[PDB]
Structures are given as C-alpha cells and as structure tokens.
Amino acid sequence: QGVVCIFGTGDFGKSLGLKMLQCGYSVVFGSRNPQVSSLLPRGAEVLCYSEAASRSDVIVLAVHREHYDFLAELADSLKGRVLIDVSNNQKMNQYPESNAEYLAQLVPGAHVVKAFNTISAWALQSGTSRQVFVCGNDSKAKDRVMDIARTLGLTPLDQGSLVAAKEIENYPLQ
Ligand SMILES: NC(=O)c1ccc[n+]([C@@H]2O[C@H](COP(=O)([O-])OP(=O)(O)OC[C@H]3O[C@@H](n4cnc5c(N)ncnc54)[C@H](OP(=O)(O)O)[C@@H]3O)[C@@H](O)[C@H]2O)c1
C-alpha cells in the first residue's frame, strides 16, 4: 500500500500509526517536536508538520479541534490533499459548526473527509463495532478513505456529504 501521513503523535495517532504500519502502509508523523519520538514506531518517519504534509496525499488529523488553528498557515501546502477529520467533542452541541466543516474552511483547498471518530485509541490493537461512518463532499476522496478503512479490518458506511458530519460527531456522545 501507499504512504499515509498522521498529524499528531498522541494516543490516537500512535495507535492508528502502528496499525497502519502493521497493515503494510508507510507512515509519516507530523509533530510540533519531531526530536521527541521515543514512544513512536521505528518504522514511521517523524517530521515537522510542513514537511510531513508534502510526503503524502492522505493526512489523518490526529489533533483535537481546539488546536486546528496551525493548519491556517499550512493551508497552501495542504492543497489538493485528503484530510481525515477523526475528532470528537467532549460534549453535545459544544460548537455550532461540525469540526469537519470548521476544518474545511480552515483549509479550503483540501478535501475533508470525516471518518474513524467512533474508534477508541488502542481498539485496533486489542481487537475489541467494526463500523465506520464516512462523509464528505468529494467521492474520490471518500472512496480513498473507505479503502483505508477496509484495509484496517473495518466496515465503512458512506453517510453522504460533509453536512452529515455533525451527526457523526454526536454519535459517540449519545
Ligand atoms: N483518544 C481516543 O480514544 C480517540 C478516539 C477517537 C477519536 N479521537 C480523536 O483523535 C484526535 C487526537 O486525540 P488524542 O487522544 O490522540 O489526543 P492527544 O493524545 O492529546 O494528542 C493530540 C496531539 O495533537 C498534537 N498537537 C498539535 N498541536 C497541538 C497543540 N497546540 N497542543 C496539544 N497538542 C497538539 C500533538 O502532537 P505533537 O505534539 O507531536 O505535535 C498531540 O500528540 C482528537 O481529535 C480526538 O477527538 C481520539
């Protein structure tokens, strides 16, 4: 399989990265501090966000909505890439716009696809629902994310356009 980029090196990023390496992807991490990488897998490459962006066409945004802001200055080197929003909020109606729609405007030249938000960090390793709700405004971007979902052992369901994102984000809260 090809290359995938994971922005962020926390619980979700690490867990997905490891699973993706195990399924045959090459993985590149984007990080604020790529000189700290002890807990990251020897097979992944670890770079600054700007450099990680240019290494792949698919970028998993393993960051919380609260720290999306840095993407605004990168939005030029994210042009034409797939950006997977995996985010949840801590509580219902915490924001008037869906996180994935907010990202879509922070980065107007990327194709945003919502996916993976209902998978717990480390559930891909423990082998303990396989369903993944996917939405987005571009079918080529969505189909690419759905293929990733299947290669990881998951069952993706196309819920429509990015307007479906709010309900997908609400799902683990309710
Ligand atoms: N944890 C879960 O079980 C889970 C499940 C489903 C979905 N998600 C979603 O996955 C995303 C990441 O969650 P997490 O649990 O992995 O969060 P986390 O452990 O706190 O990691 C967040 C990552 O954000 C990056 N980041 C970029 N800018 C940051 C800033 N200004 N402040 C702090 N971190 C910054 C950091 O990577 P660097 O330091 O390398 O820059 C950090 O490792 C969230 O959107 C969450 O809702 C999480």
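Note that chain A carries Swiss-Prot numbering, so the residues on display, from first to last, are 19-146, 150-195.
This entry, so its header tells us, was determined using X-ray crystallography, 2.2 Å.
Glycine is no exception: its Cβ is also placed from the backbone N, Cα and C atoms.
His82 (NADP(+) binding site) falls within neither a helix nor a strand when secondary structure is assigned with DSSP, and so counts as coil. The C-beta environment of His82 (NADP(+) binding site), restricted to residues of the same chain at least 6 apart in sequence and closer than 8 Å, consists of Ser105. Annotated NADP(+) binding site per Swiss-Prot: 27-30, 49-50, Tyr67, 81-85, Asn106, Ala139, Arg171, in sequence order, evidence recorded as experimental evidence.
Among the mutagenesis experiments that Swiss-Prot reports, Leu194 to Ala is described with the note: No significant effect on enzyme activity or subcellular location. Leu194 (mutagenesis position) falls within a helical segment according to DSSP.
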Can you tell me which of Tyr67, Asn106, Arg171, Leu194, our recorded positions, come within under 6 Å of ligand 1 at the Cβ?
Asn106
Counting all other Cβ atoms within 10 Å across every protein chain shown, which of the recorded positions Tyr67, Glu84, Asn106, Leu194 scores highest?
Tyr67
How many Å lie between the Cα of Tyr67 (NADP(+) binding site) and the Cα of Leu194 (mutagenesis position)?
30
List, in sequence order, the same-chain residues at least six positions removed whose CB sits under 8 Å from that of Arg171 (NADP(+) binding site)?
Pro177
Most Cβ neighbours within 10 Å: which of the binding-site residues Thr27, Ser49 is it?
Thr27
